[PDB]
Number of protein chains: 2
Amino acid sequence: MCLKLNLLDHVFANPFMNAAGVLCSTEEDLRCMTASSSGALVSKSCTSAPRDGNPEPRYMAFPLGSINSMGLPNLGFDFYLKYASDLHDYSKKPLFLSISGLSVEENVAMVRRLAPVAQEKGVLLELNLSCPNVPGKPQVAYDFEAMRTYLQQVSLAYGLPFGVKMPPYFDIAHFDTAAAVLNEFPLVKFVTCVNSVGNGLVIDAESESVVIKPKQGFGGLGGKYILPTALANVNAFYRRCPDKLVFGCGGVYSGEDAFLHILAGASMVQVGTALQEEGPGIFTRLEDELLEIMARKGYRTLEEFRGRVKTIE
Amino acid sequence: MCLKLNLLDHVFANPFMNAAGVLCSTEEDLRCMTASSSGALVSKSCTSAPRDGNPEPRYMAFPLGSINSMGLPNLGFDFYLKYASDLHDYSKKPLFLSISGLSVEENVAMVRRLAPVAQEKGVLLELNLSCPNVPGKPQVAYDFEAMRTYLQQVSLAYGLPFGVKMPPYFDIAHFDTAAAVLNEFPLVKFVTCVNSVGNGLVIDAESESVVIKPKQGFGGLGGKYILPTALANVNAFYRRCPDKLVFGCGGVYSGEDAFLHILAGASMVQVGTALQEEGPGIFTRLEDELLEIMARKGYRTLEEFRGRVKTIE
Ligand SMILES: Cc1cc2nc3c(=O)[nH]c(=O)nc-3n(C[C@H](O)[C@H](O)[C@H](O)COP(=O)(O)O)c2cc1C
Ligand SMILES: Cc1cc2nc3c(=O)[nH]c(=O)nc-3n(C[C@H](O)[C@H](O)[C@H](O)COP(=O)(O)O)c2cc1C
Ligand SMILES: O=C(O)c1[nH]c(=O)[nH]c(=O)c1CCc1ccccc1
Ligand SMILES: O=C(O)c1[nH]c(=O)[nH]c(=O)c1CCc1ccccc1
């Protein structure tokens, strides 16, 4: 009957927050997410300098979900750090800051500056391993040695508990390798599964055209298309990383979808496409709907069912 | 107006066929696919010996698609070779035979034996590369060195044009690398994109349980979930393999979905989940619906629009 929880030395009114990138780029957006009923908020992944991002149109949504190739538009790390150190009202809810530098050095340079603000104000770091395509090498989370370098360097530079935003994997050996990398780093205290399902292509039959301008129409998919992919990643890393938290992201449109993420192992549940489409009112509905399912089942706490998805035999 | 194609030295009344695995395991199944209005059929991916596959339930479907961990149940190579050599009526439509040996040596042994029947009767080989190799390693087509080995060995042992069935990829680096491997092999004349989107997890909220028994509920996804992933892969290989055909598979439930595949580059268009759910009557419906879109647009043949998806500016 209340959905409050405690994680990472912080108190949360409920497990919901925006997904990085959605409703979180400008001061106005971050004030809007803080005024909402969400339990937390995360800022737009940032780079050391500001970015315009890719040409428009760069996001489109449809009944089954969304496609985007935003290009990491952001107001620059100095802005997000300033929001964290001077503007955010911590009495309202916790703040996560997402960083997405284009090299290890850039990520290390941002985290060294974020550390004392984390100590003083309690902002939390979500390190985004996804990045614009560089011909000739894979995304960082898809190159396990690069991933290990990033986490070794960030962990050294930051020195405090943080989390990592992961793209989906689709192969059980990949789950085993990625979770073994993550388990080398004791400061990685949460894993957020998942970022968009990479490089889909939506085509409009009437116009015979792709629907976004960058990358010949290819972009990451979110929303209903990706819920079972998201639940599989959440559960695969919940099972493999027993000393970490898993934050679930992907496909959440209802309190039933949140319930499924929590059954698979999610501690917080992030909302991307559905929030972009419905606006911040969605958080009161998701809370009501999750409490309604809990009540029908007799559950009084999230702990009673987190990670307790049943297998057959 | 017409749906006819002539490719790989065969004539097809229309581009539709089953996806491997669906309606194609027994003699009864293959006679049913032959009696349908599809333009071709493919047999179930086989191994040297018969397999019972995994325990049930191992396939389930829902409004947005399906999940399966079948375990490669099949009647064994000798049965499908007999069907191709002695039973199929080639005056009705062309036959593809899919193989999925559990090692390069098993595939080599099958294709050596298939070769003389392919030469005499015109059966076409589809080699499934989205298939287990050594457990704890990724599936073959996610291990580029293994994939190259499989292709070198099968190309030497078989010596005739064949095609390959590919898992989806999600990273531009992988589209680049995979297409470069395929383009090393001139006998690979068609590339079928895509197999299921691997290791998703469907969870039923009422029962709090996964819905298939093997693999703790993890399985490959088909259907509406995967259409933009399928289209991205069809187009990515269509652009990168200009000397090969691309066949599309994933998410086809209507003539409009088939039209989008074909705009992305697809020659043949395969139907898995929707055919499993609706039965072979789907082919008359897909042909009617694709001809209606062609009529409205004034297209008289498939080559007028195949691969002609527009990009923005
Ligand atoms: C418009 C847009 C911008 C996004 N930007 C980011 C980002 O800056 N950093 C990040 O970690 N993920 C980003 N994402 C990914 C989302 O955080 C989320 O992982 C993905 O959309 C899946 O969740 P959903 O199904 O709720 O949309 C973005 C997604 C969208 C739709
Ligand atoms: C029950 C079932 C069995 C399958 N078995 C095979 C197989 O033996 N070989 C293979 O190449 N693909 C197999 N697949 C994958 C399908 O061929 C197809 O690639 C996938 O289902 C996506 O197409 P769809 O969205 O139309 O279902 C199977 C799919 C299903 C649902
Ligand atoms: O800003 C984006 O395009 C973006 N969109 C996503 O769905 N997830 C992300 O993490 C990002 C920022 C990193 C990124 C990823 C792919 C292409 C460009 C930037
Ligand atoms: O028989 C299968 O489970 C199967 N299902 C698919 O959706 N696609 C396939 O290619 C196969 C056969 C290969 C496979 C894949 C994963 C585990 C075992 C066999």
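We number chain A the same way Swiss-Prot does; the residues here are 2-314, in that order.
Structure determined by X-ray crystallography, 1.6 Å.
Here the Cβ of each residue, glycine as well, is placed from N, Cα and C on the backbone.
Other Cβ atoms within 10 Å of the Cβ of A:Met2 (variant position) number 7 in total over all chains. Under its natural variant annotations, Swiss-Prot gives A:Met2 to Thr the following note: In allele DHOD3.
Annotation of the natural variant A:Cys3 to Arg in Swiss-Prot: In alleles DHOD2 and DHOD3. With a 10 A radius on its CB, A:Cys3 (variant position) counts 10 other CB atoms from all the protein chains. DSSP assigns A:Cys3 (variant position) to coil, not to a helix or a strand.
In the three-state DSSP classification, A:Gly224 (FMN binding site) falls within coil. The annotation FMN binding site is assigned in Swiss-Prot to A:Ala21, A:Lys45, A:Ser46, A:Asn129, A:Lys166, A:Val195, A:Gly224, A:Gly251, A:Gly252, A:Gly273, A:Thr274 on the grounds of experimental evidence.
Non-local neighbourhood of A:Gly72 (substrate binding site): A:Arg52, A:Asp53, A:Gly54, A:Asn55, A:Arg59, A:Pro133, A:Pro215, each in the same chain, at least six residues away, with C-beta under 8 Å from its C-beta. The secondary structure of A:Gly72 (substrate binding site), as reduced to three states from DSSP, is coil rather than helix or strand. Marked as substrate binding site by Swiss-Prot: A:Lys45, A:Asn69, A:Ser70, A:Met71, A:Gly72, A:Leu73, A:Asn129, A:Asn134, A:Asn196, A:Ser197.
Here the residue is the original one, while Swiss-Prot reports the natural variant A:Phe63 to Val with the comment In allele DHOD2. In this structure, A:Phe63 (variant position) is part of a beta strand by DSSP. If you take the C-beta of A:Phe63 (variant position) and look for same-chain residues 6 or more apart in sequence within under 8 angstroms, you find A:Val203.
Classification of A:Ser86 (variant position) by DSSP places it within a helix. A:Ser86 to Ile appears in Swiss-Prot as a natural variant; the accompanying note says: In alleles DHOD2 and DHOD3.
What Swiss-Prot says about the natural variant A:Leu98 to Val is this: In allele DHOD3. The C-beta environment of A:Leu98 (variant position), restricted to residues of the same chain at least 6 apart in sequence and closer than 8 Å, consists of A:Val43, A:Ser44, A:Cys47, A:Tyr81, A:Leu82, A:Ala85, A:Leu115, A:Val124, A:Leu125, A:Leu126, A:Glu127.
Positions annotated as active site, nucleophile by Swiss-Prot, on the basis of similarity to another entry: A:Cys132. Neighbour list (A:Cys132 (active site, nucleophile), Cβ cut-off 8 Å, at least 6 residues apart, same chain): A:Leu73, A:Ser101, A:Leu103, A:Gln140, A:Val141.
A 10 Å cutoff on Cβ-Cβ distances gives A:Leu222 (variant position) a total of 29 other Cβ atoms nearby, all chains included. Quoting Swiss-Prot on the natural variant A:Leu222 to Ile: In alleles DHOD2 and DHOD3.
A:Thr285 (variant position) is surrounded by 14 other CB atoms, counting those within 10 A of its CB over all protein chains shown. One entry in Swiss-Prot concerns the natural variant A:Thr285 to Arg. Its note says: In allele DHOD3.
As a natural variant entry, A:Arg301 to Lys appears in Swiss-Prot alongside the note: In allele DHOD2. Within 10 Å of the Cβ of A:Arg301 (variant position) there are 10 other Cβ atoms, across all protein chains.
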For chain B, which of the recorded positions A:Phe63, A:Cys132, A:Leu222 fall under 8 Å by Cβ? A:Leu222
Candidates A:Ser86, A:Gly252, A:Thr274 (recorded positions); nearest Cα to A:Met2 (variant position) turns out to be A:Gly252
Count the other Cβ atoms sitting within 10 Å of the Cβ of A:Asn196 (substrate binding site), across every protein chain shown. 27
Spacing of the two Cα atoms, A:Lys166 (FMN binding site) and A:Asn129 (substrate binding site), in whole angstrom, works out to 5
Out of A:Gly224, A:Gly252, the listed binding-site residues, fewest other Cβ atoms within 10 Å surround the Cβ of A:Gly224
List the Cα distance (Å, whole number) between A:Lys45 (substrate binding site) and A:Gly224 (FMN binding site). 18
By the 10 Å Cβ-neighbour count, the most surrounded of the recorded positions A:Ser46, A:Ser86 is A:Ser46
The rounded CA-CA distance in Å from A:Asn196 (substrate binding site) to A:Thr285 (variant position) is 24
